[PDB]
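Below is one structure, written out as structure tokens; comments come after it.
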Amino acid sequence: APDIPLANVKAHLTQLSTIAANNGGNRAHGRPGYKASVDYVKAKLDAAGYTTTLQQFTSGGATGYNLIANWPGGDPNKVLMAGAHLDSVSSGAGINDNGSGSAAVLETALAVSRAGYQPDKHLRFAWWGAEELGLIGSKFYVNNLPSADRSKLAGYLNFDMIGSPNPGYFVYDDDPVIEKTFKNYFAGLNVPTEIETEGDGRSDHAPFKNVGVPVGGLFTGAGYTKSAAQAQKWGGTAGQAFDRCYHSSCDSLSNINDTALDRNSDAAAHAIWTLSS
Ligand code: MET
Ligand SMILES: [Ca+2]
Ligand SMILES: [Zn+2]
Ligand SMILES: [Zn+2]
């Protein structure tokens, strides 16, 4: 797998920050900042050769969208998917929640095209709308997939909050093979990992997990407080939240830890290449 360049991921975060500032200060469902975010991600993918689909749905009286991107080729009967929600809450730009995961998945998709990668499994990437209203966009996607198509899913990898300013390195404990793939990557960097417990079923992997699709993912922490033992293994500040700007107006470009964002972007690419071979 390629090393994902941190500067390219940060450039996507800068564009999402400008989009929020030009649209009222947020990228929330039903507000202009959300569709403008979708348009930016779609344009980058279409230029790189992906087949893109916009899936529209209505929630809370307003139109939302999921953006699905398929890399042509690979086995149609074994699909590996990776995704991230693209909406924010209405209090701010949502740069760590979840510009961080959205930008890492987007740069991984661009890296597949730049590398001229031809995977054995078919690759599909998704950016979900309306996650902050209760996983509405990912539930819409799973509820509308025919059973024949659901059975072709080999795994779904989720990236939601991966650049927290006082980070921890948490790996989901769902499918064992996906979990081992991430743990082995961090082992090679000599960075310890812990099992994800703060978010539980509260992100877009839940609808997939509930229908039997293997899932996994990465998380760097939200409102919970980092312990002394955790600061000893990862640095940072014990007694402070992992993300002091969770769902706040201060979840801006300054609310990102570059080391954690780079490590988790590189781990995302490593898992995508490893599991699609
Ligand atoms: C990964 S669980 C914590 C984040 C939560 N899904 C959110 O969007 O706020
Ligand atoms: Ca990197
Ligand atoms: Zn989130
Ligand atoms: Zn959130």
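Chain A is numbered as in Swiss-Prot; the shown residues are, in order, 46-322.
For all residues, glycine too, the Cβ spot is worked out from N, Cα and C.
Quick look at what Swiss-Prot annotates:
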type: ACT_SITE; residues: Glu176; note: active site, proton acceptor
type: BINDING; residues: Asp48, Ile49, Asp307, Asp311; note: Ca(2+) binding site
type: BINDING; residues: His130, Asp142, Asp205; note: Zn(2+) 1 binding site
type: BINDING; residues: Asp142, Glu177, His292; note: Zn(2+) 2 binding site
type: MUTAGEN; residues: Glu176 to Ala; note: KM halves (0.33 mM), kcat reduces by 5 orders of magnitude
type: MUTAGEN; residues: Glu176 to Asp or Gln; note: KM decreases (to 0.4 mM), kcat reduces by 4 orders of magnitude
type: MUTAGEN; residues: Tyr291 to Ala, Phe or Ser; note: Activity decreases about 100-fold
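Annotated features, which come from Swiss-Prot, shown on the structure.
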residue	record	DSSP class
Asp48	Ca(2+) binding site	coil
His130	Zn(2+) 1 binding site	strand
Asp142	Zn(2+) 1 binding site	helix
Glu176	mutagenesis position	helix
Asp205	Zn(2+) 1 binding site	coil
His292	Zn(2+) 2 binding site	coil
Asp307	Ca(2+) binding site	helix
Query raised in the report: Do you know offhand how many angstrom separate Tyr291 (mutagenesis position) and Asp205 (Zn(2+) 1 binding site) by C-alpha?
Result: 12
Report task. Go through the recorded positions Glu176, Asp205, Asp307 and pull out the ones with a Cβ less than 6 angstroms from some atom of ligand 4. Result -> none
Report summary line: Here the recorded positions are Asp48, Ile49, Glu176, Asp307, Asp311, and the Cα closest to that of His130 (Zn(2+) 1 binding site) is found at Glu176
Report task. Determine, to the nearest whole angstrom, how far the Cα atom of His292 (Zn(2+) 2 binding site) is from the Cα atom of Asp142 (Zn(2+) 1 binding site). Result -> 7
**Report entry** Additional residues surrounding Ca(2+), by Cβ distance to the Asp48, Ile49, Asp307, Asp311 centre under 8 Å
**Finding:** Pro47, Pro50, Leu51, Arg308, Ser310, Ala314
Query - Candidate with the highest Cβ count within 10 Å, taken from the binding-site residues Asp48, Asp205, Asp311 - result: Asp205
Query - Cβ within 8 Å of the mean position of the Cβ atoms of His130, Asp142, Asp205: remaining residues of the chain near Zn(2+) 1 - result: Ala129, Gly139, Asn143, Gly146, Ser147, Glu176, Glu177, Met206, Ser248, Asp249
Report task. Scan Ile49, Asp142, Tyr291, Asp307, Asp311 for recorded positions whose C-beta lands under 6 Å from an atom of ligand 1 and note them, or write none. Result -> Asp142
